[PDB]
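In what follows, a structure is listed as structure tokens, so that the remarks can point back to it.
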Amino acid sequence: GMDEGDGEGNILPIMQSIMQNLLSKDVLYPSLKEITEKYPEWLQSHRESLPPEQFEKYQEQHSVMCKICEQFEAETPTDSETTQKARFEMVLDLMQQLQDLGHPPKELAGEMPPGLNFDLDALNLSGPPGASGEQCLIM
Ligand SMILES: *C/C=C(\C)CC/C=C(\C)CCC=C(C)C
């Protein structure tokens, strides 16, 4: 037969579509909700080993992620279009802050498919490969 080498190639540019599909409000809500439940216990455990500066940022991410989950669980399809937008904008703003605060620990993201991971510097666009404004589910 031929050489073994199928299944992988250049899914890189497609990954933003997959990432946007997965991290849509649909799945993003439960995924964030699960991590928010886990965040405090993780922090409490590593709190002794966690730098004061780092610990704080992680608390903000936990708090912000909670708000986002709260919004979706407190959302109704019966709300007006301006409400759908308003909650989204507020959530998006919160998302912008938390992504700027740092990514959650990989252990806490160990329920996500290894690859769609989130690097703070990459999120901060401090050192992006294209530098065009590559995002996750944002742009
Ligand atoms: C580019 C968009 C970002 C970083 C906002 C969405 C993601 C986060 C906030 C980080 C945690 C999210 C998941 C584990 C889905």
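Here chain A follows Swiss-Prot for its numbers: 161-299, in order, are the residues you see.
The deposited model was determined using solution NMR.
Cβ atoms here come from the backbone N, Cα and C positions, even for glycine.
In Swiss-Prot, a published mutagenesis experiment is listed as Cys296 to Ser, annotated Abolishes farnesylation. Abolishes PEX19 function on peroxisome biogenesis. Does not affect binding to ABCD1, ABCD2 and ABCD3. The Cβ of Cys296 (mutagenesis position) lies under 8 Å from the Cβ of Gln176, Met179, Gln180, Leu183, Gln259, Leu276, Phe278, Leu283, each of these being in the same chain and 6 or more residues away along the sequence.
Experimental mutagenesis is annotated in Swiss-Prot for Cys296 to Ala, with the remark: Slightly inhibits PEX19 function on peroxisome biogenesis.
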Three-class DSSP secondary structure - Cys296 (mutagenesis position): coil
